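Asker: I'd like to ask you about the structure that follows.
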Amino acid sequence: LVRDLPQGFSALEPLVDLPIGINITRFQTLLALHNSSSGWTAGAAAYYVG
Amino acid sequence: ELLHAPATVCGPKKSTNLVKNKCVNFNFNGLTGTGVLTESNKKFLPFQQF
């Protein structure tokens, strides 16, 4: 239990190769809950981007 | 053709056997050199090669 990111250390292991030759300029992500009663809507959660 | 993108098409690799406890040359996925290969008592992480 914590209200924020943990006071510790962890190293990140590699997942993919993907030799993709694309010139990337920007970024956009998304996932939310959408019911069928009141039409398209949104959930209530946040994610971190650094 | 080949201009900028990383190779996506190549031919077969004519590999051979492996000789231990002898002075031999070697080539591990392009990593060339010489010496004697012996059983190690140490471990690599699952994704580490050299």
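In order, the residues displayed for chain A correspond to 212-245, 253-268 in Swiss-Prot numbering, which applies throughout.
When the header is checked for method, it gives electron microscopy, 3.5 Å.
Backbone N, Cα and C atoms are what each Cβ position is placed from, and that goes for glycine too.
Straight from Swiss-Prot, here's the annotation block:
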VARIANT   A:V213 to G  In strain: Omicron/BA.2, Omicron/BA.2.12.1, Omicron/BA.2.75, Omicron/BA.4, Omicron/BA.5, Omicron/BQ.1.1
VARIANT   A:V213 to E  In strain: Omicron/XBB.1.5, Omicron/EG.5.1
VARIANT   A:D215 to G  In strain: Beta/B.1.351
VARIANT   A:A222 to V  In strain: 20A.EU1
MUTAGEN   A:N234 to Q  Increased resistance to neutralizing antibodies
VARIANT   A:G257 to S  In strain: Omicron/BA.2.75
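Can you tell me where each of these features sits in this structure?
Answerer: Under DSSP, A:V213 (variant position) is assigned to coil, being neither helix nor strand in the three-state scheme. The local packing around A:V213 (variant position), expressed as other Cβ atoms within 10 Å of its Cβ over all shown chains, amounts to 6.
Sequence-distant neighbours of A:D215 (variant position) (same chain, 6+ apart, CB under 8 A from its CB) do not exist here.
A:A222 (variant position) falls outside any helix or strand according to DSSP and counts as coil. In the structure as shown, the Cβ atom of A:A222 (variant position) sits within 10 Å of 5 other Cβ atoms.
For A:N234 (mutagenesis position), applying a Cβ distance below 8 Å and a minimum sequence separation of six or more within one chain yields no residues.
Within its own chain, A:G257 (variant position) has no residue 6 or more apart in sequence whose C-beta sits under 8 angstroms from its own.
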Asker: Can you tell me the CA-to-CA distance separating A:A222 (variant position) and A:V213 (variant position), as a whole number of Å?
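Answerer: With the alpha carbons as reference points, the distance is 20 Å.
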